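**Student:** Sharing a structure, written as structure tokens. Questions coming.
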Amino acid sequence: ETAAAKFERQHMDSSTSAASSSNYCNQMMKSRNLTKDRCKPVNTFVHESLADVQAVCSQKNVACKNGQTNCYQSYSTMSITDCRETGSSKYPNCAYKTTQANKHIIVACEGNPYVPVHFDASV
Ligand SMILES: *CC(=O)NCCNc1cccc2c(S(=O)(=O)O)cccc12
Ligand SMILES: [Cl-]
Ligand SMILES: [Cl-]
Ligand SMILES: [Cl-]
């Protein structure tokens, strides 16, 4: 999988404007194949058009939590859903807590074309 495609598969959900129910994370973590060989412990889905997320690579340049300087913060807030494993959860019965919010996203960009390859954080 290319870096751009992996980002898309793990973080884009443009078909809904916001986390539906408390079971959104259980459904999405499984359908995007993030529960396949293990339970991905934390994952954030973004509910905006791909174009709008790709446009962040030309917005505010900031440092990544890792120290690199190819991170960018979205000027505006975006609809996101944080998916986190609950203290109970254990493979292969992955269980997730769903938290819907509107925050600025931070992503790492790379390549040509220059697009998002990593979800750094939200604020
Ligand atoms: C959620 C997501 O953004 N997936 C892409 C795969 N994970 C990933 C890609 C690139 C970097 C990276 C880092 S790093 O610290 O910059 O090296 C850490 C965890 C996951 C990724
Ligand atoms: Cl690609
Ligand atoms: Cl897949
Ligand atoms: Cl994430």
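Chain A is numbered as in Swiss-Prot, which gives 28-150 for the residues shown.
Determined by X-ray crystallography, 1.9 Å, according to the entry header.
Using N, Cα and C of the backbone, Cβ positions are placed for all residues, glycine too.
Just lifted these from Swiss-Prot, have a look:
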type	residues	note
ACT_SITE	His38	active site, proton acceptor
ACT_SITE	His145	active site, proton donor
BINDING	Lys33, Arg36, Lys67, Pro68, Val69, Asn70, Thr71, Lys92, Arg111	substrate binding site
MUTAGEN	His38 to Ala	Loss of activity
MUTAGEN	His145 to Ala	Loss of activity
**Student:** How many whole Å apart are the CA atoms of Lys33 (substrate binding site) and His145 (mutagenesis position)?
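**Tutor:** Their Cα atoms are separated by 9 Å.
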**Student:** What does DSSP call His145 (mutagenesis position) in the simple three-state scheme?
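**Tutor:** For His145 (mutagenesis position) - judged by DSSP and reduced to three states - the answer is strand.
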**Student:** Per DSSP, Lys67 (substrate binding site) is which: helix, strand or coil?
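**Tutor:** Its secondary structure by DSSP: coil.
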**Student:** Quick one: which of these recorded positions, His38, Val69, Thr71, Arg111, have their CA within 10 A of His145 (mutagenesis position)?
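**Tutor:** Those close enough are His38.
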**Student:** Given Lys33, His38, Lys67, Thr71, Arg111, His145 as the recorded positions, which ones have a Cβ positioned under 6 Å from some atom of ligand 4?
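**Tutor:** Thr71, by Cβ distance under 6 Å.
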**Student:** What number of additional C-beta atoms lies within 10 angstroms of the C-beta atom of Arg111 (substrate binding site)?
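**Tutor:** Excluding its own Cβ, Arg111 (substrate binding site) sees 16 Cβ atoms within 10 Å.
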**Student:** Compile a sequence-ordered list of residues in the same chain as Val69 (substrate binding site), six or more apart from it, whose Cβ lies below 8 A from its Cβ; state 'none' when nothing qualifies.
**Tutor:** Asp109, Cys110, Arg111, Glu112
**Student:** Taking ligand 1 as the reference, state which of the recorded positions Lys33, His38, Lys67, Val69, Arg111, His145 have a Cβ closer than 6 Å to one of its atoms.
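**Tutor:** What lies within reach of ligand 1, judged by Cβ under 6 Å, is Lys33, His38, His145.
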**Student:** Fill in the CA-CA distance, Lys67 (substrate binding site) to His38 (mutagenesis position), as an integer in Å.
**Tutor:** 12
